[PDB]
Amino acid sequence: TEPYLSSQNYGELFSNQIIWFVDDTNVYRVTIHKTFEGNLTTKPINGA
Amino acid sequence: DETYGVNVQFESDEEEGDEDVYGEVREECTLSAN
Amino acid sequence: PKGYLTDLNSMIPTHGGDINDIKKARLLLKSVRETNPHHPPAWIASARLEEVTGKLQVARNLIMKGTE
């Protein structure tokens, strides 16, 4: 298992070998919206 | 606050050994012939 | 059996939900409240989904997890 990108290994990000970052945290996101009398909705919104 | 825009992360978590989480012992007319 | 089936028909939910999408929204709000512990409407939506269907004690333990 490759050495995880620490703060002493991140200097290898900028040599000639092209590197990508994949942040998939924000892919599935929701909004939780209340009206007081009745009920409560959760709208899935777009992510990235 | 509205806080509109909140991530979710669907994971296959909660794998354990099926014992207790905190290792504790959680404890909580009649018939008649005439 | 007549009166007991009458009382069983008296206890059917008129607003139970859509059971596969009820499970889907349970999984959804579970992932919300698990990745956002400090979001209040996550815990409110989880306990409200567990009070509109199922039973209420798991909803009450979910909000007492949410309040702390």
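Here Swiss-Prot sets the residue numbers for chain A, with the shown residues being 1759-1806 in order.
For this deposited structure, the header notes the method as electron microscopy, 2.9 Å.
Yeah, the Cβs are placed from backbone N, Cα and C, and that goes for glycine too.
Counting every protein chain shown, 24 other Cβ atoms lie within 10 Å of the Cβ of A:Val1788 (mutagenesis position). Look at A:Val1788 (mutagenesis position): DSSP puts it in a strand. One mutagenesis experiment named in Swiss-Prot is A:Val1788 to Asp, and its note says Strongly reduced interaction with RNA.
There are 15 other CB atoms within 10 A of the CB of A:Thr1789 (mutagenesis position), with all protein chains counted. Record note (Swiss-Prot), mutagenesis A:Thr1789 to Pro: Strongly reduced interaction with RNA. The unchanged residue is displayed.
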